[PDB]
Amino acid sequence: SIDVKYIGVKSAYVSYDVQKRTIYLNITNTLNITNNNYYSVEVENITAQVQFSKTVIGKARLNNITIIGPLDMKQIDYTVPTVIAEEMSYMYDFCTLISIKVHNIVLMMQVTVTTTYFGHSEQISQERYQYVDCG
Amino acid sequence: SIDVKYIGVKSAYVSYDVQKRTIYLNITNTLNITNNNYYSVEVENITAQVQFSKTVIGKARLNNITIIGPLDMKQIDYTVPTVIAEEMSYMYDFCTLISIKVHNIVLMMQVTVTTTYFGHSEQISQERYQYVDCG
Amino acid sequence: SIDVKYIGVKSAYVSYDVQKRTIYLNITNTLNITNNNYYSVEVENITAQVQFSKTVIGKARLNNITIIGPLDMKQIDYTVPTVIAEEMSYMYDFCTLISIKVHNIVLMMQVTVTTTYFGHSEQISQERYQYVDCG
Ligand SMILES: *[C@@H]1O[C@H](CO)[C@@H](O)[C@H](O)[C@H]1NC(C)=O
Ligand SMILES: *[C@@H]1O[C@H](CO)[C@@H](O)[C@H](O)[C@H]1NC(C)=O
Ligand SMILES: *[C@@H]1O[C@H](CO)[C@@H](O)[C@H](O)[C@H]1NC(C)=O
Ligand SMILES: *[C@@H]1O[C@H](CO)[C@@H](O)[C@H](O)[C@H]1NC(C)=O
Ligand SMILES: *[C@@H]1O[C@H](CO)[C@@H](O)[C@H](O)[C@H]1NC(C)=O
Ligand SMILES: *[C@@H]1O[C@H](CO)[C@@H](O)[C@H](O)[C@H]1NC(C)=O
Ligand SMILES: *[C@@H]1O[C@H](CO)[C@@H](O)[C@H](O)[C@H]1NC(C)=O
Ligand SMILES: *[C@@H]1O[C@H](CO)[C@@H](O)[C@H](O)[C@H]1NC(C)=O
Ligand SMILES: *[C@@H]1O[C@H](CO)[C@@H](O)[C@H](O)[C@H]1NC(C)=O
Ligand SMILES: *[C@@H]1O[C@H](CO)[C@@H](O)[C@H](O)[C@H]1NC(C)=O
Ligand SMILES: *[C@@H]1O[C@H](CO)[C@@H](O)[C@H](O)[C@H]1NC(C)=O
Ligand SMILES: *[C@@H]1O[C@H](CO)[C@@H](O)[C@H](O)[C@H]1NC(C)=O
């Protein structure tokens, strides 16, 4: 939330990086570093806090009631045949793949019907995605 | 939220980077660094806070009621055949792929019907996406 | 939440990295480092806090009631045959794969119907994804 970074190869504060086939002969490197850091991140100062939720019923006549959740799946048909016919023939399959519904990252918070919150919520995702690499 | 960065290859504060086939002969590098940092990020100052939610019923007559969630899927048909017929023939498949519904990043917060919030919510996603690389 | 980083290869504070075939002959490296760090992360200061939830019924007549959860799956059919017919033929399959529903990361918090929160919730995911690599 404060210092989120994505670094590809190299990350450094003071780097005298050297690489292939070099001559580092008579250098006189000298440093003088002062790097004081002060974090006072999201400190609270609270006197009172109330989360109230009341449901009062009475003399109440209620018929059919349906409150369904935050994702319903109904009558979902996946209908993928795969028919191969081959008479006196030559076939060559490489990097052949058939994928159906598939997920890599699935993150859910506060997936309800009724919710009362107080706080600080984060979701951070850092990757190097590579699905198909055939060659 | 404050210092979000995406770095491709190299990230540094003071970098005397050297690369292929060089002559670093009589240099007299000298540094003098003062890098004081003060973070007071989202500090609160609160005397009172109330999250009130009331539902009062009474002498109330209610018929059919339906409150459905924040994503419904109904009668979704995926109908992808794949028929190959080959008589006395030559076939060559490489980097051949059939993909159906597929996700990589799925993040959800506060997916409800009724919600009362108080706070600080973030979603950060940093990647290097590469779906198909065949060659 | 404060210092989240994704580093590809190298991470360092002060790195005199050297690589292939080099001459590091008469250097006079010198350092002087002061790196005081002070973290006071999310310290609270609270006098009172109440999470109240009441449900009062009485003289109440209720018919059919259905409150279903935050994800229902109903009548989901996966119908993927795979028929191969081969008379007097040559077939070659390599890196051949058929995948059905599949997940790698599944994280859920506060997946309910009714929820009252107070606090600090995080989800962090860092990876190097590589699904198919055949070659
Ligand atoms: C630096 O090193 C070289 C070596 O080739 C030498 O000839 C030269 O006198 C040196 N000078 C100092 C100031 O160290
Ligand atoms: C290096 O930094 C310190 C920190 O204040 C300072 O007192 C000093 O004069 C600087 N130089 C040297 C040569 O030490
Ligand atoms: C608010 O400020 C600081 C905490 O950050 C503290 O010294 C002060 O007493 C707080 N005030 C109250 C009323 O709590
Ligand atoms: C709703 O309630 C009535 C009763 O008044 C009932 O006849 C009907 O079947 C209910 N609805 C469903 C979908 O069952
Ligand atoms: C720097 O190094 C070179 C080496 O080729 C030398 O001839 C020269 O006298 C040096 N000078 C100083 C100031 O160090
Ligand atoms: C380096 O920085 C410090 C910090 O204030 C300063 O006192 C000093 O004069 C600077 N120069 C040297 C040569 O130390
Ligand atoms: C608000 O300001 C600071 C906290 O940031 C604190 O010193 C002060 O007392 C706070 N005021 C009240 C009324 O809490
Ligand atoms: C709605 O309620 C009536 C009762 O008055 C019922 O006949 C009807 O079937 C209900 N609707 C559905 C879709 O069931
Ligand atoms: C540095 O090392 C070289 C070795 O080739 C030498 O000739 C030179 O006199 C040295 N100088 C110092 C200042 O150490
Ligand atoms: C190194 O840093 C310290 C820390 O303040 C300082 O007292 C000193 O003068 C600096 N230089 C040397 C040569 O020690
Ligand atoms: C709030 O500020 C600090 C804690 O961060 C503490 O010294 C002070 O007494 C706190 N105030 C109250 C009323 O608790
Ligand atoms: C709803 O309740 C009525 C009674 O009044 C009943 O006849 C009906 O079958 C119920 N609904 C379902 C779907 O069973």
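Following Swiss-Prot, chain B residues are numbered 120-254, in order.
So this one's electron microscopy, 3.2 Å, going by the header.
Note: Cβ is positioned from N, Cα and C throughout, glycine not excepted.
What Swiss-Prot says about this protein:
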MUTAGEN   B:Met210 to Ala  Decreased number of infected cells by SARS-CoV-2. No effect on infection with HCoV-229E
MUTAGEN   B:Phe213 to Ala  Decreased number of infected cells by SARS-CoV-2. No effect on infection with HCoV-229E
In three-state DSSP terms, the structure that B:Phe213 (mutagenesis position) belongs to: strand
In the chain carrying B:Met210 (mutagenesis position), residues 6 or more apart in sequence that have Cβ under 8 angstroms from it: B:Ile203
B:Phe213 (mutagenesis position): tally of other CB atoms within 10 A of its CB: 15
